[PDB]
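Participant: Have a look at the structure that comes next, please.
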Amino acid sequence: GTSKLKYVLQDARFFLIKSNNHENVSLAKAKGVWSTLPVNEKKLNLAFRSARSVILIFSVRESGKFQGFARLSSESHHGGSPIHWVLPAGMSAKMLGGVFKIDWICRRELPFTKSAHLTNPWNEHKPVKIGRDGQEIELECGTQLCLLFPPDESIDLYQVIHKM
Ligand SMILES: CNc1ncnc2c1ncn2C
């Protein structure tokens, strides 16, 4: 079913994550963490305080797909055991030093061809696949985008609901 998923997405906020490489999304899925540039770090920390759920929706650049979505379970935190991100050019380890814990809601992929009917009012009504890293996605678009993903039957949202 999909009722707990809908409950988690109730009045959530959604942010588009654009990763320049697959390796970091794979690491994120394994280790339950994410890091972004300081400008986005600040926005996510603010939104983590503002909403029942903050949802990250991941797409690797040039893949033509989303690779899944996850819910922030913490604010960012610096200085722990370093995450071995593959660093994009011009991006230093210090720039990515803030670590968010995340709980994955879906690790299955969705091709851009299946979301062509969803546009994002916070990005000039462009298709929701289009957007810079950190672009916020409007509630109705974001909900519908998440509900398009194939079910991830490996996930139990019972714990995530307890965190809300
Ligand atoms: C682990 N964070 C990241 N990895 C790869 N690329 C990124 C990232 N953040 C923003 N961009 C463009």
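One is the number of the first residue shown, and numbering goes on along the chain from there.
Note: Cβ is positioned from N, Cα and C throughout, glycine not excepted.
Take a look at what Swiss-Prot says about it:
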DOMAIN    12-149  domain 'YTH'
BINDING   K18, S19, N20, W34, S35, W85, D133  RNA binding site
MUTAGEN   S19 to A (Swiss-Prot position 362)  Does not affect ability to influence alternative splice site selection
MUTAGEN   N24 to D (Swiss-Prot position 367)  Abolished binding to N6-methyladenosine (m6A)-containing RNAs
MUTAGEN   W34 to D (Swiss-Prot position 377)  Abolishes RNA-binding and ability to influence alternative splice site selection
MUTAGEN   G68 to I (Swiss-Prot position 411)  Abolishes RNA-binding and ability to influence alternative splice site selection
MUTAGEN   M95 to A (Swiss-Prot position 438)  Reduced binding to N6-methyladenosine (m6A)-containing RNAs
MUTAGEN   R132 to F (Swiss-Prot position 475)  Reduced binding affinity for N6-methyladenosine (m6A)-containing RNAs by 9-fold
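Mind mapping these onto the model and telling me what they sit next to?
Facilitator: Annotation note: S35 (RNA binding site) sits in a coil segment as assigned by DSSP.
DSSP assigns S19 (mutagenesis position) to a strand. Just so you know, the Cβ of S19 (mutagenesis position) picks up 23 other Cβ atoms within 10 Å once every protein chain is counted.
Take the CB of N24 (mutagenesis position) and look out to 10 A: across all protein chains shown you find 23 other CB atoms. Secondary structure at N24 (mutagenesis position), as computed by DSSP, is helix.
The 10 Å shell around the Cβ of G68 (mutagenesis position) contains 24 further Cβ atoms across the protein chains shown.
The Cβ of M95 (mutagenesis position) lies under 8 Å from the Cβ of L37, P38, each of which sits 6+ residues away along the same chain.
The secondary structure of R132 (mutagenesis position), as reduced to three states from DSSP, is coil rather than helix or strand. Neighbour list (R132 (mutagenesis position), Cβ cut-off 8 Å, at least 6 residues apart, same chain): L16, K18.
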Participant: Would you mind splitting the domain 'YTH' (12-149) into helix, strand and coil residue counts from DSSP?
Facilitator: 40 helix, 40 strand, 58 coil
Participant: What is the Cβ neighbour count of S35 (RNA binding site) at a 10 Å cut-off, with all protein chains included?
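Facilitator: Excluding its own Cβ, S35 (RNA binding site) sees 20 Cβ atoms within 10 Å.
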Participant: Specify the nearest of the recorded positions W34, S35, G68, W85 to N24 (mutagenesis position), where nearness means the distance between Cα atoms.
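Facilitator: Closest by Cα distance to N24 (mutagenesis position) among the recorded positions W34, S35, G68, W85: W85.
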Participant: Have a look at the binding-site residues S35, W85, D133 and say which one has the shortest Cα distance to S19 (mutagenesis position).
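Facilitator: Spatially nearest to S19 (mutagenesis position) by Cα position is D133.
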Participant: What recorded positions among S35, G68, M95, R132 have a C-beta sitting less than 6 Å from any atom of ligand 1?
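Facilitator: So the answer is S35.
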